[PDB]
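Here the structure is laid out as structure tokens; the discussion comes afterwards.
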Amino acid sequence: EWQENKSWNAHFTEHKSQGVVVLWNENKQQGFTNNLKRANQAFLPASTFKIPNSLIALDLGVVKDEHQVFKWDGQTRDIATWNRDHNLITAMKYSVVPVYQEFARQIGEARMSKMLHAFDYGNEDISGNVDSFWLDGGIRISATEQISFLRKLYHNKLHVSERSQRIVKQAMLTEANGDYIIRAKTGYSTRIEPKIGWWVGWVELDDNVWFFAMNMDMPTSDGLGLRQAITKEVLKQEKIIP
Amino acid sequence: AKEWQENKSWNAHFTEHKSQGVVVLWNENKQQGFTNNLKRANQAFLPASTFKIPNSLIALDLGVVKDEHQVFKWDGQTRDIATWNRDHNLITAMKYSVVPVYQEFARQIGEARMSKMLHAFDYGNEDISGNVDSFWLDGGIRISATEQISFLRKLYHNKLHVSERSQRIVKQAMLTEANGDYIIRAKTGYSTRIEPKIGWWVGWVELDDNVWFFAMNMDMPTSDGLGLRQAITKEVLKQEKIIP
Ligand SMILES: *C(=O)[C@H]([C@@H](C)O)[C@@]1(C)CC(S[C@@H]2CN[C@H](C(=O)N(C)C)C2)=C(C(=O)O)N1
Ligand SMILES: *C(=O)[C@H]([C@@H](C)O)[C@@]1(C)CC(S[C@@H]2CN[C@H](C(=O)N(C)C)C2)=C(C(=O)O)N1
Ligand SMILES: [Ca+2]
Ligand SMILES: [Ca+2]
Ligand SMILES: [Ca+2]
Ligand SMILES: [Cl-]
Ligand SMILES: [Cl-]
Ligand SMILES: [Cl-]
Ligand SMILES: [Cl-]
């Protein structure tokens, strides 16, 4: 089931922040969180939507593989790393929104909506623009719903090819050492209140997998490093990582 | 194929450790190879635990291993490497270089299929004489550092004569290091059954814009030098400004 561990609230209070961390122990089929209410509060997915968007693009062939080059559309944008050609690995790594907006236009409203329903992804509502509904549209997902979706991706149980799922999990790679592997996606939702930061993903250990999903209030960008810092504080306190 | 370039300054990283060996690098974008010692780059040695890469591929392609989560039970024999004395899947069997698990793979693959597959791969000298479950440790198979590069390049591009899926799974199992600067997929080795005892590190470094393949081996008279397999490779990578 689900266990509230309110002592984790200290890690947010430490950094004068408010948010939720949700953890799922796959071996034990048990979840933990500092706040059940906020763990089930649905927010815009923002850049964490790159995970389902990648899967759908790959399954439909919009993206042939992780080497396909997606040319810069020639608009100079604020984040310099966006103003260059990308493939799926680097578009994930640098969270290149324009590449993913083009995927969404090519997928189209009908197929996007059908696939999100097949994924059971959040509230499955794509109202808004086809190329920005995960930024300022009707889609909403909670931290606990992020976990449920990621669990299916980990086990290749989403209704897309196994190959699509393997490629997206490769593209999610964030950190690997001799103690753990993290596959994850950050997000920062700014277009609609409340502005929040996301980090969702999982930690692979030798003999278990810990899924995680956190979001936190993010009134300015100065706090963005707290997404990973606070999550790792919780993982460390729980002896999940050294 | 462009002629290989010999960077003798890399020998300083061997001599500063009183060591002898070869590092081979391949810049994929430029299709250009570099080494400190062209002769040794082309000298063939037992692959030892680096054979886990083709062994994994063949076992997956033939269904000996269903996927990277299938559990191979400990046979209960206590061996000297403690991490071997437990159940394993493909990921942890690669990470801890669990020989007994891979010996069972090879026996199940069998002599005929393993010979066919290694010829299809053009793996080293494609000679599997000896015991079916130890020929890469004390039998007839030999591979050079440049031959490791050639094989690894095919794996990177999913060009080996096995399923794309088997190649993707093995590249996942080869994951060693990843940070915001680079990804390393690689396999270490330490050949101890027949002289010369040598250490191996073969794999590649994934950058944003390029891939650098590498294969190194070096004389290993004692286990005290084992850390130089990674350390010498990384300081060559750093010298060439490939990694920070
Ligand atoms: C995704 O959630 C968000 C899109 C919708 O704008 C995105 C791409 C913004 C960045 S935050 C901003 C861009 N680069 C810097 C950064 O990411 N960091 C970590 C300092 C600042 C993110 C994000 O998740 O951080 N995603
Ligand atoms: C493979 O090359 C070798 C087999 C044939 O014995 C093996 C398993 C020995 C080890 S070195 C030694 C045992 N484990 C420690 C280690 O250095 N690593 C990194 C696993 C010390 C290796 C090896 O991969 O280094 N392979
Ligand atoms: Ca549903
Ligand atoms: Ca898997
Ligand atoms: Ca040195
Ligand atoms: Cl996005
Ligand atoms: Cl399920
Ligand atoms: Cl082995
Ligand atoms: Cl990976």
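What you see of chain B is 22-265, where the numbers are those given in Swiss-Prot.
For all residues, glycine too, the Cβ spot is worked out from N, Cα and C.
According to Swiss-Prot:
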- B:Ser70 to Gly: Increases thermal stability. Abolishes hydrolysis of cephalothin and decreases catalytic efficiency about 60-fold with respect to ampicillin (MUTAGEN)
- B:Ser70 to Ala: Does not alter thermal stability (MUTAGEN)
- B:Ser70, B:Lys73, B:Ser118, B:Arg250: beta-lactam binding site (BINDING)
- B:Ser70: active site, acyl-ester intermediate (ACT_SITE)
- B:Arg189 to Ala: No significant effect on catalytic efficiency with respect to ampicillin. Very little reduction in dimerization at neutral pH. Predominantly monomer at neutral pH; when associated with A-206. Slightly decreases thermal stability. Significantly decreases thermal stability; when associated with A-206 (MUTAGEN)
**Separation of alpha carbons, B:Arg250 (beta-lactam binding site) and B:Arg189 (mutagenesis position) (Å)** = 25
**Asked** What's the longest C-alpha separation between any two of B:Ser70, B:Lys73, B:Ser118, B:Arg250, the listed beta-lactam-binding residues, in angstrom?
**Response** 17
**Asked** Among the recorded positions B:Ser70, B:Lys73, B:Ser118, B:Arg189, B:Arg250, which have a Cβ atom lying under 6 Å from any atom of ligand 1?
**Response** none
**Prompt:** Minimum Cβ neighbour count within 10 Å among the recorded positions B:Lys73, B:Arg189, B:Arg250: which residue?
**Reply:** B:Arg189
**Request:** Give the distance between the Cα atoms of B:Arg250 (beta-lactam binding site) and B:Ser70 (mutagenesis position), rounded to the nearest whole Å.
**Result:** 14
**Request:** Between B:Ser70 (mutagenesis position) and B:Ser118 (beta-lactam binding site), find the distance joining the two CA atoms and give it rounded to the nearest Å.
**Result:** 7
**Request:** Provide the list of recorded positions among B:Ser70, B:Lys73, B:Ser118, B:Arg189, B:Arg250 whose C-beta sits under 8 Å from chain A at the C-beta level, in sequence order; use 'none' for an empty result.
**Result:** B:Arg189
**Surrounding CB atoms that lie within 10 Å of the CB of B:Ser70 (mutagenesis position), all protein chains** = 21
**Item:** Those recorded positions in B:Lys73, B:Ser118, B:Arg189, B:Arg250 whose CB falls under 6 A of ligand 2, listed in sequence order
**Value:** B:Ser118
**Request:** Report, as a single number, how many Cβ atoms besides its own are within 10 Å of the Cβ of B:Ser118 (beta-lactam binding site).
**Result:** 19
**Fill in**
Those same-chain residues, other than B:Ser70, B:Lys73, B:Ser118, B:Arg250, found with Cβ within 8 Å of the centroid of the beta-lactam-site Cβ atoms are B:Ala69, B:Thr71, B:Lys208, B:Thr209, B:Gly210, B:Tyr211, B:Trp221
**Asked** Within the set B:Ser70, B:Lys73, B:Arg189, B:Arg250, which recorded positions show a CB-to-ligand 9 distance under 6 A?
**Response** none
**Fill in**
Among the recorded positions B:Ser70, B:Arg189, B:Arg250, the ones with a Cβ under 6 Å from any atom of ligand 8 are B:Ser70
